[PDB]
Amino acid sequence: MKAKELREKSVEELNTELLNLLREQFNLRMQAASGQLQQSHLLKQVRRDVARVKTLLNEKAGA
Amino acid sequence: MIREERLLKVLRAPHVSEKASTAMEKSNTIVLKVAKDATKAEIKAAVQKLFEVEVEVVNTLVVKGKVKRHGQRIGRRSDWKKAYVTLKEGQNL
Amino acid sequence: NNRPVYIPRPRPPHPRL
Amino acid sequence: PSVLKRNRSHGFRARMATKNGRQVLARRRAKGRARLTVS
RNA sequence: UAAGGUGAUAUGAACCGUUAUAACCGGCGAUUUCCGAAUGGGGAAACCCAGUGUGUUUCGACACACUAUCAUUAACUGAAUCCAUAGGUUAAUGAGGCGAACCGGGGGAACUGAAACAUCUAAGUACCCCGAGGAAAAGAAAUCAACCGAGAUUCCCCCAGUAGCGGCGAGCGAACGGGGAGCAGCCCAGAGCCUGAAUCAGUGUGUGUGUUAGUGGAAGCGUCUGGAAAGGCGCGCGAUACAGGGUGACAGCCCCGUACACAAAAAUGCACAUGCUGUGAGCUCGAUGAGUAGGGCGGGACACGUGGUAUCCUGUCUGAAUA
RNA sequence: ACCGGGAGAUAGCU
RNA sequence: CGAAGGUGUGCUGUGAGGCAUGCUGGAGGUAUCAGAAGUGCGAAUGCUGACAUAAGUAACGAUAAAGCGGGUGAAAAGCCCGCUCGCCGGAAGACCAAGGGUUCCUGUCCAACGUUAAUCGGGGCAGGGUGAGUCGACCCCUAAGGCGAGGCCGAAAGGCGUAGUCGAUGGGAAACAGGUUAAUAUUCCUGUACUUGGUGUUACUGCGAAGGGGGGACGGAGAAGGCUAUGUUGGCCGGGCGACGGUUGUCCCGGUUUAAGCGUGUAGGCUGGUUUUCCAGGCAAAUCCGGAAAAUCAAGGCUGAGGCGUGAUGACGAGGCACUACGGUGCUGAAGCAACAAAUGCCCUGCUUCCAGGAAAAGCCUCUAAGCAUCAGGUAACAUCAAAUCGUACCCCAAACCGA
């Protein structure tokens, strides 16, 4: 989904990063303790998504 | 002001133990494994922002790694910080 | 959850388990 | 002995302070030992 | 490039895609916690304490950028002593560390043999410190033997363990000349005629050759031993590829694949012609890098005792012209 | 005194 | 259809050796001819791995000492429960420092260890366990010591040193009663408390820093009294009438505890108090301190354990009442007062004597130049908060540190 975040503006990228970190990071981390998180690829997917988001905002803005 | 991103990147996960289960109702206290530093102010602000609960004081401790020697060379476990959070009246997961 | 740890094959004089 | 005096006499910083400490550390690094001075 | 993949110990669920957003490789980029030259201060290496400039829907502290040292340059201020300088502030230039040896330097032993021994090989070696560059160092003549001689230096072959020296005792090591890789000479010190015309550096253009991932790439079956054939036997073919490696025993024709022909969106080394920017065509006649050459006093050193001292730096005194 | 080197040292002898 | 190697036989030559083969071996060896040997081992107290006799030999580790009924377990003088005997008890007990680094608790196992044994353990595996404004570290200052910007002597070196710098085992502020789990309590829960700093409100309102004063901040030796912990006794409360002679009594068993703070400021110790003048004293400053002189009063001022009422219509509790995985959980829970002795603890850094004069700085009270003295700053009370970070398991004169 590289093109999805590539076109987004700085404010939209910040909002996406905020909502992702708030919801998905914990919804996978809290469930990762025990009794939940049947699918394990969600952690890797969210980590890659946040890494891609952080990769942006360094060249789109301030460069 | 503490950045919400920092608040979200200090709480690792709740710690499951029988002592924690007893404390859930004995004193309305919970145990959470948190980041290495996990300053009381930052973690308290994170808890208030996320769970919308009331906390007056949070205790902190560090658990030393346990040396493990099974078959191969000795091994150590990463040191982790545990926080006892006492909620005033609000009960939440 | 990660119950399986993949215990390795031990020595001839190993804990009987 | 005590850990304080041990570090002050043969610790990384203590040895590095003297001129010969740099040579000793370079020799150790060339040797490849995991621990340089202590701990 | 792609139909398999989430590197392994070391299995399992989990899913990701199948013809171009699975995954892998390479080029260009961003992030790059703490100690470590560690550079804001302290400090027991991976710890603590801080100071300024920016933005805070709780303005209780957070997040981003700087805060060590040498000499110099630019600019602004500024003592002795009016400008001038001593001193101060902002930005820049290189560096304090590591890396195994290679060069130039500053110091530097001990054991051992020579009748012990002055002295010497030992040994300017082991070892300590500074700079250095892919080479460094050194080197275009007041260079060498002197009566004939070459015209840069470096290294190799002998020349040559030869001449000589040494309580002629241990050992030490020459020169000239010849043959080889290689050759380039010079710069300005200074006036005119003539100009950005040769050469050099930078900046872009397009070509070739390579690198940083890669593509294609020839030809085989039967029987017996046979655990399985790649082994004996029937025979055919490829070969610009019978180097090598893997496949249930020894494989050219099972595979990777070697010969050979191709491949670059982007960067990168070298060779080209050129727009542009700077050092700067070519000719003439001068001219000789000055307190210098030389000499004297006093240091260390050619086996040796400043000595009859040719010579190496001078602590110090004298002291010519430039063919 | 220990470490690494001079030094796989040195004369006689086992 | 069986290579090298291993292992036996037979045939061979004067010999180092050569050939065939049974079995194992299950994949390489190599005719003849020439070259290189890290080339042929039987000892150098030669070096590395394994295996021996000495040998079932002393010892099984202070000569404090174990035994029985029941339970787990197949196996119990070594484990678990109950009973009896014994040892230490100014320790062989308990709490901290250095040191060790999870050895601490639970569940589970017997690969290896415990001088033989385990089902057990300071052993393996899995889980849990350490909660701090009041404990300490941390941080401010600091002694010896180091570094030691500038800077002096000094050919280079070397010697020395202004300021700063760290450097604690030294000085600087604060919490206890009861409970809590198998492992954590000055931390968690009820209470009452206290310290440092910021903001606002109310009321009053002379501060700064350097400059000073007391204090911080101190040595050795010697003796007296009171108080407290603690213990004995008396009364009181609850439970009892003795396996066998007596034992309703002048009888036996258990309890009769409560912290810090708050006001009282006593016993004791120290100082004699009030007013006025100067200081050439504190680098010129002082409204504070001390020194030098006058008038007045007698018992004023400082320090000071312990006891007293609150803290505490509490907790703690002897001993009972219900549910129980028999391990335990909840409720109630009577009395809780006097006399004596007394310490190394406190009054007490108190009192007498002495030479060897027994550190310094910071925080803290004092009034102090300019100025503000409506303001700002300072003081009394209330509300709001912040006090970060680091160890809080366990052993710690010992089975866990140092000696293998």
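According to its header, the structure was obtained by electron microscopy, 4.2 Å.
Using the three backbone atoms N, Cα and C, a Cβ is placed for every residue, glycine included.
Feature list (source: Swiss-Prot):
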| type | residues | note |
| --- | --- | --- |
| MUTAGEN | B:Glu18 to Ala | Binds normally to ribosomes; strongly reduces trigger factor binding |
| MUTAGEN | B:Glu18 to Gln | Strongly reduces trigger factor binding |
| MUTAGEN | B:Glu52 to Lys | No effect on trigger factor binding |
Determine, to the nearest whole angstrom, how far the Cα atom of B:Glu18 (mutagenesis position) is from the Cα atom of B:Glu52 (mutagenesis position). 26
According to DSSP, which of helix, strand or coil covers B:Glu52 (mutagenesis position)? coil
